[PDB]
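Peer 1: Before I ask anything, here is the structure I am working with.
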Amino acid sequence: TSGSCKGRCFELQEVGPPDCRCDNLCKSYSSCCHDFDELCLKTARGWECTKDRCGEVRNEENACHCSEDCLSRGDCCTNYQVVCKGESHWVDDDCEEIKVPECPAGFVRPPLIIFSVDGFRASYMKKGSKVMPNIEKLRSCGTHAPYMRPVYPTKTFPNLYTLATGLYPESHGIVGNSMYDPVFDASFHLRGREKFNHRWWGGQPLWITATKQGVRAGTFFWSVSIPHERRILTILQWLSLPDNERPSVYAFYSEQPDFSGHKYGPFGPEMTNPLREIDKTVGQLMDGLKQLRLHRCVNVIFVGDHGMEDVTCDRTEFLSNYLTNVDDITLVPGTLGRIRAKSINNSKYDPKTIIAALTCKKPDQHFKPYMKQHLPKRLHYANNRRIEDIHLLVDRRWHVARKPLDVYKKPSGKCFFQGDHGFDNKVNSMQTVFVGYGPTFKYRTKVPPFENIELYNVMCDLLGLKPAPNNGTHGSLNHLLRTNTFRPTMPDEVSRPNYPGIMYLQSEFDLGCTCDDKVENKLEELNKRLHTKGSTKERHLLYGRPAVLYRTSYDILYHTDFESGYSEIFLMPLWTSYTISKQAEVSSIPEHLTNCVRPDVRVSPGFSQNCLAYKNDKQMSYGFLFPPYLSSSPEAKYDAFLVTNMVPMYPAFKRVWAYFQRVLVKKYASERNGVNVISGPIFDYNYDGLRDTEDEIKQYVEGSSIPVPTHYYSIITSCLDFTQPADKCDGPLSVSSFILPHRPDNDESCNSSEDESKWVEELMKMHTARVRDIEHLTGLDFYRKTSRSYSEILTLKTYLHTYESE
Ligand SMILES: *[C@@H]1O[C@H](CO)[C@@H](O[C@@H]2O[C@H](CO)[C@@H](O[C@@H]3O[C@H](CO[C@H]4O[C@H](CO[C@H]5O[C@H](CO)[C@@H](O)[C@H](O)[C@@H]5O)[C@@H](O)[C@H](O[C@H]5O[C@H](CO)[C@@H](O)[C@H](O)[C@@H]5O[C@H]5O[C@H](CO)[C@@H](O)[C@H](O)[C@@H]5O)[C@@H]4O)[C@@H](O)[C@H](O[C@H]4O[C@H](CO)[C@@H](O)[C@H](O)[C@@H]4O[C@H]4O[C@H](CO)[C@@H](O)[C@H](O)[C@@H]4O)[C@@H]3O)[C@H](O)[C@H]2NC(C)=O)[C@H](O)[C@H]1NC(C)=O
Ligand SMILES: CC(=O)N1CCC(c2ccc3ncn(CC(=O)N(C)Cc4ccc(C#N)c(Cl)c4)c(=O)c3c2)CC1
Ligand SMILES: [Ca+2]
Ligand SMILES: [Cl-]
Ligand SMILES: [K+]
Ligand code: NA
Ligand SMILES: [Zn+2]
């Protein structure tokens, strides 16, 4: 209600009731003092000095000032010095390297300004280059990536809050632009008051991190009605505050180009103007900085939240074409789908029937249903009660809706949107931008594409802050920075391995296993012992053994063709490592060995699996981590049938695994000049993306203590310079990895009735993963011994092979 904004315009500390507000959010709350527009939103004479205004007598009613006292007051129009003092616009100056911060007296650290653009698709940097000269200058003189990968869903609020926290949406809680929380019994929407409640927003955003550590920073939010010119003058005025009152971190947000993109499509003729306007805004800021002598002092980040795809009303799939009982569901619609029961706590609603009704029903169906725990692990989109159990991943360019009436509104439905976003974060059109410019960033430097979850750590480094715990890998972006404040180091190994020798006689085992192995000297007898003691180990373990980062009991087991870390707790390897050269031969499993499983005399009966359990369990079969198909000799092949190389596999999954092992590994070795492979099980029954403890396991091989993995991983490494073979590589490494769901059916692959060569590799691609994802899921740390710097290895562990084109 009552009070005035006199002397309080855009105040940094927000005031509580009954008092009214004057901060950059009061409009959104409808709580500004009655004089806020008059005092704080002045517009008279616009935003630019003209020659007749130079030296004018100050008139306090003006939007900005061209009077002689304006620099000292901090409120000149941004082009004042250009029009009134002969100066050049920032964009017209040559790029000059900023070797050290050049800041006015009283500046304790380089401020950080974050310039966020909604819907700014990565390819705008090239395609709109002719109309964005300020942005193209930032980009070419500063540090830039060809693109930056958003988080899933590629929506506005999940991505902006990820930028601010370094957390996946499942952890920070802003899991969509709209969501329903079943505990609150309440819905969050872009428009409305509910989103104002702090209960939705978890983690610790940069502004709170800054404030707790004595670095001044307000929120990054802005009321929509404040025009962009007024946001810029406001940041410039804040920058003129006394040392003790002045923030060190600033955020500008633009609703464009996303606003126009939705109307016109990502490349509509109408899009050129919104890009011109954003560029002009960047020039205002840079001109303003140059006037305050801050242009070689501040670090500027030009970053988007997501891209934009062509999407029209007629490319909509309707759930009413698949379900008969469509009135029993609630759907969060659009470029993703989330389905829950219409009536809360209803007993006769069956997720399984709904999934079945939505699976592979039309040949060219433009969505695929998933239980959230089965979504690709790279999306990290499950561990939150606001994420509905049923999820539809929608094809790029499409929508999903519940019924035709939701889309085609009355009289009779015309469209009027041509662009949208929210799809899978690997989709090219969803990629967005990153540019860093300033003393702390590198000069004229390209960096590879990286994920937006990494930026929070870098922003904290830019500000001298210790980051709160987050999902970035701190050190993975050190290569963006001229001067690093963070020196990453490897985690300490927690469990050391046992190295067992031959300890058990064959007749001590009663595993119900058989093998035809008595088949067949003194020459290849010391050679056998040498191999078991680790002689080929430098060939098959190329980057050191993985470190185990939790308390457990495990054995290193050496063999001619592979090495493994065998867990006595889980009764199977945590990891199995082997190298396949370009020249390696694929062989079959000989007939007499089809069902061969051999006791491992290094490992006690009590810490072994047993064949009887597999015989008894009519759902569950087994496979091998090191593939028998890739044995170096008929004799070495016997090692691949050890009980200690066996893992539980559904027959449906064995189709996938066997194709990977028999066909794909050798293909990758041919294409990449050898590969090193590390494979193993993953257990994540509570879908939190983290290694399960043994008391979290919900499924065992019938009547045994053999736990069933939820997923199987492989990491496939070779030499970046493929003229060098994987095992003799002098330089940087190249990696691709996957985490395959261990599922009892192949319903996810609509083509699975066909030959494996038509569907397996597509499935694997969909489930591509970062090394770092596998680390969280296993409590292992890889690449412990290489000739590469740790920062570079941290970048490699964050890499995701996406299989998109260009
Ligand atoms: C990505 O990175 C993130 C961050 O590093 C990783 O997420 C972290 O994962 C940790 C391990 O799972 C988890 O540890 C929990 O923490 C429990 C305490 O939870 C609350 O407090 C957290 C800390 O708050 C303070 O610090 C932050 C700075 O970061 C400040 O900003 C805060 O203001 C505080 O000062 C807090 O972050 C956490 O937030 C969640 O819940 C909020 C409130 O509802 C949400 O608003 C918010 O969005 C968060 O929601 C996410 O996380 C929760 C789980 O925490 C999840 O359910 C949601 O779906 C969502 O994803 C809370 O407010 C602590 O109690 C836990 O300890 C119990 O379990 C362990 C074993 O698991 C035991 O060792 C322990 O003894 C204890 O068990 C006992 O007690 C239980 C009964 O109470 C019972 O189960 C049992 O029987 C025992 O008796 C454990 O430490 C972190 O909370 C979590 N942080 C975040 C932000 O998510 C994430 O894993 C990374 N992802 C990947 C893939 O790597
Ligand atoms: C958590 C907290 O402090 N709260 C809870 C939310 C609250 C609140 C109050 C008023 C608001 N007025 C406008 N908008 C729209 C807007 O600012 N954007 C579109 C730009 C933007 C900029 C940075 C981030 C980020 N990160 C994000 Cl998600 C969005 C808001 O979202 C908004 C939120 C403030 C206090
Ligand atoms: Ca888990
Ligand atoms: Cl959403
Ligand atoms: K079986
Ligand atoms: Na199928
Ligand atoms: Zn949008």
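Heads up, chain A uses Swiss-Prot numbers, so what you see runs 54-573, 576-591, 617-886.
The backbone N, Cα and C atoms fix where each Cβ goes, and this holds for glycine too.
Residues or ranges marked as domain 'SMB 2' in Swiss-Prot: 98-142. In Swiss-Prot, a published mutagenesis experiment is listed as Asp171 to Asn, annotated Abolishes lysophospholipase D activity. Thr209 to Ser appears in Swiss-Prot as a published mutagenesis result, with the remark: 15% of wild-type lysophospholipase D activity. As annotated by Swiss-Prot, active site, nucleophile applies to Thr209. Taken from Swiss-Prot, the feature 1-(9Z-octadecenoyl)-sn-glycero-3-phosphate binding site applies to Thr209, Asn230, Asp311, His474. Swiss-Prot lists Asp311 to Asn among its mutagenesis entries, and the accompanying note reads: Abolishes lysophospholipase D activity. The note that Swiss-Prot attaches to the published mutagenesis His315 to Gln is: 20% of wild-type lysophospholipase D activity. Listed in Swiss-Prot as a mutagenesis experiment, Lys430 to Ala is described as follows: Impaired secretion. No effect on lysophospholipase activity. If you look up Swiss-Prot, you'll see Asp764, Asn766, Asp768, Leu770, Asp772 marked as Ca(2+) binding site.
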Peer 1: Could you check which of the recorded positions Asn230, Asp311, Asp764, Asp768, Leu770, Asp772 have their CB within less than 6 A of ligand 7?
Peer 2: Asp311
Peer 1: Where ligand 4 binds, which of the recorded positions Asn230, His315, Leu770 are close by, with Cβ under 6 Å?
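Peer 2: If the test is a Cβ under 6 Å from any atom of ligand 4, the answer is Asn230.
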Peer 1: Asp171 (mutagenesis position) to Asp772 (Ca(2+) binding site): how many Å between their Cα atoms?
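Peer 2: Pair distance, Cα basis, whole Å: 38 Å.
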Peer 1: What are the DSSP helix, strand and coil residue counts for the domain 'SMB 2' (98-142)?
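Peer 2: Taking each residue of the domain 'SMB 2' (98-142) in turn, the totals are 13 helix, 3 strand, 29 coil.
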Peer 1: Please report how many Å separate the Cα atom of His474 (1-(9Z-octadecenoyl)-sn-glycero-3-phosphate binding site) from that of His315 (mutagenesis position), as a whole number.
Peer 2: 9
Peer 1: Once you note that 2 residues are missing between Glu573 and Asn576, how far is one Cα from the other in Å?
Peer 2: 9
Peer 1: For a quick check of packing: other C-beta atoms within 10 Å of the C-beta of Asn766 (Ca(2+) binding site), how many?
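Peer 2: That number is 14.
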Peer 1: Can you tell me which recorded positions out of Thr209, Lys430, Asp764, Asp768, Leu770 are within 10 A of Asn230 (1-(9Z-octadecenoyl)-sn-glycero-3-phosphate binding site) by Cα, answering none if there aren't any?
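Peer 2: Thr209, listed in sequence order.
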Peer 1: Are there residues of the same chain, six or more positions away from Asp768 (Ca(2+) binding site), whose CB falls under 8 angstroms from its CB, and which are they?
Peer 2: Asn436
Peer 1: With an 8 Å cut-off on Cβ-Cβ distance and a minimum sequence separation of at least 6, pull the same-chain contacts of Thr209 (mutagenesis position), or say none.
Peer 2: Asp171, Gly172, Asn230, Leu243, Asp311, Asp358, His359
Peer 1: Using DSSP and collapsing to three states, where does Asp311 (mutagenesis position) fall: helix, strand or coil?
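Peer 2: DSSP call for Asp311 (mutagenesis position): helix.
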Peer 1: Report, in whole Å, the straight Cα-to-Cα distance of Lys430 (mutagenesis position) from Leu770 (Ca(2+) binding site).
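Peer 2: Spelling it out, the Cα of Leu770 (Ca(2+) binding site) and the Cα of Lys430 (mutagenesis position) are 11 Å apart.
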Peer 1: So which of the recorded positions is most packed in, judged by how many other Cβ atoms lie within 10 Å of its Cβ, out of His315, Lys430, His474?
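Peer 2: Highest number of other Cβ atoms within 10 Å: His474.
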Peer 1: Roughly how many Å lie between the Cα atoms of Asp764 (Ca(2+) binding site) and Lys430 (mutagenesis position), rounded to a whole value?
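Peer 2: Distance (Cα to Cα, whole Å): 10 Å.
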Peer 1: Just checking: which of the recorded positions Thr209, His315, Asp772 have a C-beta under 6 Å from ligand 5?
Peer 2: none
Peer 1: Once the chains shown are all counted, how many other Cβ atoms turn up within 10 Å of the Cβ of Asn230 (1-(9Z-octadecenoyl)-sn-glycero-3-phosphate binding site)?
Peer 2: 19
Peer 1: If we check Cα distances from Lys430 (mutagenesis position), which of the recorded positions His315, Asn766, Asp772 wins as closest?
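Peer 2: Nearest listed residue in space: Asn766.
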